[PDB]
Amino acid sequence: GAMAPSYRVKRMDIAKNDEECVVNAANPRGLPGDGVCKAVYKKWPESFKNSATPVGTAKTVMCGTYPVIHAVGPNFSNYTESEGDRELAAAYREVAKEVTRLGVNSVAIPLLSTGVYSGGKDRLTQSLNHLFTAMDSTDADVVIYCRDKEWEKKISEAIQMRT
Ligand SMILES: Cc1[nH][nH]c(=O)c1CCO
Ligand SMILES: [Cl-]
Ligand SMILES: [Cl-]
């Protein structure tokens, strides 16, 4: 584990992370996809061998020795708010199990079911609070990656507010 487990946020491409493993915002079919998934596909295409996995689950595939944790959040266009909320919490619980299993000291994580799977709604708080619920009991350093300047501020505020 990390000597003093922390949460941090950075505004940049998760493909350039400085962590021991990465969480992909995957689709269920292990396709290259869009947004974070497409960036992950360019950087670690070898990790898409047999990466298909159901909604609400995570599946780790190594790129060399670098673990890519494919986490499938729900697409809120298809799920009800209630069922989507349940599957989004579940995906993050499965990420925490894999991060623990791998024994990493740090993980790079995007906010699942924001962007294309958000169903046109702002889900920063929903997604971040499910991330915290799952990762709080882990001792890895967690680095959250985002692209929007206002989201960076709001994620930073949410981290600092619980300190
Ligand atoms: C600005 C931003 N970053 N990620 C997102 O999902 C959005 C739109 C929210 O409605
Ligand atoms: Cl960048
Ligand atoms: Cl963002």
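First residue shown is number 1, and so on along the chain.
Keep in mind that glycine also has a Cβ here, set from the backbone N, Cα and C atoms.
Under DSSP, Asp13 (mutagenesis position) is assigned to coil, being neither helix nor strand in the three-state scheme. The note that Swiss-Prot attaches to the published mutagenesis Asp13 to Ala (Swiss-Prot position 1343) is: Partial loss of ADP-ribose 1'' phosphate phosphatase activity.
Annotated ADP-D-ribose binding site per Swiss-Prot: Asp13, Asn27, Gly35, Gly115, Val116, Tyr117, in sequence order, evidence recorded as experimental evidence. Neighbour density for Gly115 (ADP-D-ribose binding site): within 10 A of its CB lie 16 other CB atoms from the protein chains shown.
In three-state terms derived from DSSP, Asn27 (mutagenesis position) belongs to neither a helical nor a strand segment and is classed as coil. While the structure shown retains the original residue, Swiss-Prot records the mutagenesis experiment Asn27 to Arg or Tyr (Swiss-Prot position 1357) with this note: Almost complete loss of mono-ADP-ribosylhydrolase activity.
In sequence order, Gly33, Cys37, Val72 make up the list of same-chain residues 6 or more apart from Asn27 (mutagenesis position) whose Cβ falls under 8 Å from its Cβ. One mutagenesis experiment catalogued in Swiss-Prot, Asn27 to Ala (Swiss-Prot position 1357), is accompanied by this note: Partial loss of mono-ADP-ribosylhydrolase activity; complete loss of ADP-ribose 1'' phosphate phosphatase activity.
Annotation of the published mutagenesis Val36 to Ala (Swiss-Prot position 1366) in Swiss-Prot: Partial loss of mono-ADP-ribosylhydrolase activity; the original residue is retained in the structure shown. Sequence-distant contacts (6 or more apart, same chain, Cβ under 8 Å) of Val36 (mutagenesis position) comprise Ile14, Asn24, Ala25, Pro110, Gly115, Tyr145. Classification of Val36 (mutagenesis position) by DSSP places it within a helix.
Listed in Swiss-Prot as a mutagenesis experiment, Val36 to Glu or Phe (Swiss-Prot position 1366) is described as follows: Almost complete loss of mono-ADP-ribosylhydrolase activity.
Among the sequence features in Swiss-Prot, the mutagenesis site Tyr117 to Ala (Swiss-Prot position 1447) is noted as follows: Partial loss of mono-ADP-ribosylhydrolase activity; complete loss of ADP-ribose 1'' phosphate phosphatase activity. Less than 8 angstroms from the CB of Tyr117 (mutagenesis position) sit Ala25, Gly73, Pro74, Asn75, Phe76, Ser77, each of them six or more residues away in the same chain.
Under DSSP, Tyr117 (mutagenesis position) is assigned to a helix (H, G or I) in the three-state scheme. Among the sequence features in Swiss-Prot, the mutagenesis site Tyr117 to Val or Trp (Swiss-Prot position 1447) is noted as follows: Almost complete loss of mono-ADP-ribosylhydrolase activity.
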Euclidean distance between Cα atoms of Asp13 (mutagenesis position) and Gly35 (ADP-D-ribose binding site), Å: 10
Between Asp13 (mutagenesis position) and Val116 (ADP-D-ribose binding site), the C-alpha gap once rounded to whole angstrom: 16
Maximum Cα-Cα separation in Å among residues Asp13, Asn27, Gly35, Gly115, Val116, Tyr117, which the record lists as binding ADP-D-ribose: 19
Surrounding CB atoms that lie within 10 Å of the CB of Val116 (ADP-D-ribose binding site), all protein chains: 15
